[PDB]
Amino acid sequence: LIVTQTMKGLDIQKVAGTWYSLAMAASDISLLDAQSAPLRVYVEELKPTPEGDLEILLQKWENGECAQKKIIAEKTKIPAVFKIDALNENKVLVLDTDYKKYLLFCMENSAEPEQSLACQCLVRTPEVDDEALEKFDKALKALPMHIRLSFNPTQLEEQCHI
Ligand SMILES: CCCCCCCCCCCCCCC(=O)O
Ligand SMILES: [Cl-]
C-alpha cells in the first residue's frame, strides 16, 4: 500500500458521468513518456453499476491510433478501492473528490520490486482548475513520482489529447 490517502465516505454513484484527465503523474517515466506508454490513458466517462462496480470508458494510443477502451474496476470491502482484472492485479484508489469539479485517483500494481504507480487529476470540464491541480500536487508530494504531464483546454477536447 504505497498510497495512504483515500476518500472517506465515497459515494461511488456520484462520480458517474463525464471526466477529463487534466494531469497525470507516475513513479516511472516509462509509464507515461510516449503517447503509447502503458498508463497514458485519457478518462472519458465513469459508469458505476447498481452493485457498485465501476465501468470506465477511456482512450489510449495503440498502434499509431487513438483507441476506445472499456475497463471494469470491481469493488472491494473498502469503498474507495477497486480492483482491475488483469495479469497483474491493479488497485484503483480514489484519493479525493468533490463529485462536481474534481476527482483524484491512483492506480498501483499490487506487488512489484518498487511497484509502479500512476495518479490523475480528473475534472468535469475542459478548464485548467488550479485548485484541483494544487490538491493533486499536494497528494503526490510524498509519492515517488518521476514524470508529471498536464494538458491545456484545447488538448482536453481532442481524442488522446492531441
Ligand atoms: C474512480 C476513478 C477511476 C479511474 C480509473 C482509471 C483506471 C485506468 C486503468 C487503465 C490501465 C490500462 C488499460 C489498457 C491496457 O490494458 O493496455
Ligand atoms: Cl475486498
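Chain A residue numbers are taken from Swiss-Prot; in order, the displayed residues are 17-178.
Determination method: X-ray crystallography, 2.0 Å.
Cβ coordinates are placed from backbone N, Cα and C, and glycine is handled just like the others.
Secondary structure from DSSP puts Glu61 (variant position) in a beta strand. In Swiss-Prot, a natural variant is listed as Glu61 to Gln, annotated with the note In variant D.
Under its natural variant annotations, Swiss-Prot gives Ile72 to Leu the following note: In variant W. According to its DSSP assignment, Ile72 (variant position) is in a strand.
A natural variant is reported in Swiss-Prot for this position, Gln75 to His, and the note states: In variant C; found only in the Jersey breed. Around the Cβ of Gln75 (variant position), a 10 Å sphere holds 19 further Cβ atoms from the protein chains shown.
Among the sequence features in Swiss-Prot, the natural variant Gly80 to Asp is noted as follows: In variant A. In three-state terms derived from DSSP, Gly80 (variant position) belongs to neither a helical nor a strand segment and is classed as coil. If you draw a 10 Å sphere around the CB of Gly80 (variant position), it holds 7 other CB atoms from the protein chains shown.
Record note (Swiss-Prot), natural variant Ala134 to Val: In variant A. The unchanged residue is displayed. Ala134 (variant position) counts 24 other C-beta atoms within 10 Å of its own C-beta, drawing on all protein chains shown.
Cα spacing between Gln75 (variant position) and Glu61 (variant position): 10 Å, rounded to the nearest whole number. Within the same chain, residues at least 6 positions away in sequence whose Cβ sits under 8 Å from that of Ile72 (variant position) are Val59, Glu61, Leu62, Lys63, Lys86, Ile87, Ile88, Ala89. Around the Cβ of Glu61 (variant position), 13 further Cβ atoms fall within 10 Å across all displayed protein chains.
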